[PDB]
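A.B. asks: Below is one structure. I have some questions about it.
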Amino acid sequence: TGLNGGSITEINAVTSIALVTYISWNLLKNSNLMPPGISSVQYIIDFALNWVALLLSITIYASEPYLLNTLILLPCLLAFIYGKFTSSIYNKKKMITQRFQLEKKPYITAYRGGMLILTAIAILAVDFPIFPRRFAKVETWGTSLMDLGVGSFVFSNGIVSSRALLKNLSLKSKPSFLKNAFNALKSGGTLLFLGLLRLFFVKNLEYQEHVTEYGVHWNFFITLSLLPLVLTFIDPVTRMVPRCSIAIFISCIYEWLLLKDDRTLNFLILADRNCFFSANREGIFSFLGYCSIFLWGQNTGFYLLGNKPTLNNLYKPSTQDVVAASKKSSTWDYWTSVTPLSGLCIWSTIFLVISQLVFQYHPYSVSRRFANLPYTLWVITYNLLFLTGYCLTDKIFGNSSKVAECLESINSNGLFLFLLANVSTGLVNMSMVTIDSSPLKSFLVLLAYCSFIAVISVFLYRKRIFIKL
Ligand SMILES: CCCCCCCCCCCCCCCC(=O)SCCNC(=O)CCNC(=O)[C@H](O)C(C)(C)COP(=O)(O)OP(=O)(O)OC[C@H]1O[C@@H](n2cnc3c(N)ncnc32)[C@H](O)[C@@H]1OP(=O)(O)O
């Protein structure tokens, strides 16, 4: 680390392989040349498309992603054409009779699985000399590949956590104010406990400082735990204003406070670590950006988790039908009641136009350490623009009415496999010296580790075992 990072135009090219391989898998599956029953060929193809391709893209072919993105796509298209040439239900009454329910979407499963796979690879890949130094994290100002996961995980959690509000809306009795706090504590208990355990153990660890990231005591597992508890209190205010109008206000207030004078920056950068507040400045101050990211994720998760469009679902959680509203509908309810793709396109366009003008006037640059406005804009725009393609692929190929096994397996056992991967890298880091390894040895070690994780994950999934911590 310690070097200025790369650019966005390289990060996009490096990370597009996750969507390219998904499209290739869909094409190959629809080519109909594969045998119907499960076999070794299916597992080999799945493992080569999911795990190995990302490993090659991150490490060896990092200097030529455009050449890698075609050798996977073209043969599958040729096979699809060959199969198509060689080869010899939706009802409106159902939609009328259907009520409002939650549904499990496949592209969300793929989007969650790919991020976990990439995180699991890149956690260990950073300790070897074959991993380019441009992708390592940067201190204060700068952009890199490893500064995006921290925002992406918060965005994904915000997207998912809206189904609780959608479900509780159908309830005929309002839960008490003290009951939601208990629910939030129950949801965040394991993360809070694992975060607190590190404070009691750092003294025994006596590892490197790394204080400048979050502080002496603060941690990411506390930031993830405290968000729902704080956002519980916000609902009475949202009774009067839309949810996004709170994120906008918070972002504007924080940016005005940062750009008003240089005193705040001087305190944040040069102040001595004397008292508790001075020893955890960054962890406390990045909360005002993480809250905005979480709120925007929650707002985005309103029109994706349903099974049919409802009334005013672009900005409000609602279950009212639009069939009765279709009689002499106004010009507002016609535009603010959309299918998932229509909402995603509108929000992507608005955020692109806002960011393209914000980036031309901000004197400073992106900074994860403080989580200022440009970082949030970049994090949100990237995720919206990837979800748009992920959703469009399903509509083009027509499967909205399962996905590769290695994606579902890693999606169904997230936290446990994350901890297992962390322990594995911790073991390899002490079983050998990494910085003095030859490239072939490094590649073999990475391949063996990937195979071990994949085998364990699939074995847990087949036998129907789900571990909740
Ligand atoms: C493509 C890549 C793009 C981004 C590309 C950018 C770069 C990407 C990083 C790369 C650069 C290296 C890496 C940097 C970053 C670090 O180096 S480190 C980052 C730090 N990471 C962490 O701390 C891990 C955080 N983990 C968590 O927040 C969570 O525990 C997990 C593991 C993500 C998910 O946990 P969980 O929510 O308990 O999971 P789970 O119970 O399975 O699901 C929860 C809910 O979702 C529901 N659900 C699940 N699937 C679905 C579905 N398909 N539909 C609907 N609902 C669903 C479940 O039914 C459940 O519903 P409820 O029961 O809540 O009602």
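To match Swiss-Prot, the residue numbers of chain A are left as they are there, and the shown ones run 13-100, 107-419, 423-490.
This entry, so its header tells us, was determined using electron microscopy, 3.4 Å.
Heads up, the Cβ atoms here are built off N, Cα and C, so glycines get one too.
Reproduced below are the annotations present in Swiss-Prot:
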type    : residues  : note
MUTAGEN : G132 to R : Resistant to the drug 1-[4-butylbenzyl]isoquinoline (BIQ)
MUTAGEN : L209 to P : In gwt1-28; temperature sensitive mutant that induces a delay in export of GPI-anchored proteins; when associated with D-259
MUTAGEN : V259 to D : In gwt1-28; temperature sensitive mutant that induces a delay in export of GPI-anchored proteins; when associated with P-209
MUTAGEN : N330 to S : In gwt1-16; temperature sensitive mutant that induces a delay in export of GPI-anchored proteins; when associated with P-362 and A-479
MUTAGEN : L362 to P : In gwt1-16; temperature sensitive mutant that induces a delay in export of GPI-anchored proteins; when associated with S-330 and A-479
MUTAGEN : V397 to I : Resistant to the drug 1-[4-butylbenzyl]isoquinoline (BIQ)
MUTAGEN : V479 to A : In gwt1-16; temperature sensitive mutant that induces a delay in export of GPI-anchored proteins; when associated with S-330 and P-362
A.B. asks: What is the nearest of the mutagenesis positions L209, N330, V479 to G132 (mutagenesis position), using the Cα of each?
C.D. replies: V479
A.B. asks: Spatially, which candidate from the mutagenesis positions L209, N330, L362 is nearest to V479 (mutagenesis position), comparing Cα atoms?
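C.D. replies: Ranked by Cα distance from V479 (mutagenesis position), first place goes to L209.
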A.B. asks: Minimum Cβ neighbour count within 10 Å among the mutagenesis positions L209, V259, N330, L362, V479: which residue?
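C.D. replies: Selected from the mutagenesis positions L209, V259, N330, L362, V479 on minimum Cβ neighbours within 10 Å: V259.
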A.B. asks: Just checking: which of the mutagenesis positions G132, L209, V259, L362, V397, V479 have a C-beta under 6 Å from ligand 1?
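C.D. replies: The mutagenesis positions passing the 6 Å Cβ test are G132.
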A.B. asks: Whole-number Å distance between the CA of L362 (mutagenesis position) and the CA of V397 (mutagenesis position)?
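C.D. replies: So the Cα of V397 (mutagenesis position) lies 15 Å away from that of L362 (mutagenesis position).
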A.B. asks: CB neighbours of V397 (mutagenesis position) within 10 A?
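C.D. replies: That number is 25.
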A.B. asks: Looking at the mutagenesis positions listed here (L209, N330, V397), whose Cα lies nearest to that of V259 (mutagenesis position)?
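C.D. replies: Spatially nearest to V259 (mutagenesis position) by Cα position is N330.
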A.B. asks: Which whole-number value in Å describes the separation of the CA atoms of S100 and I107, between which 6 residues are not modelled?
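C.D. replies: Spanning 6 unmodelled residues, the Cα-Cα distance equals 23 Å.
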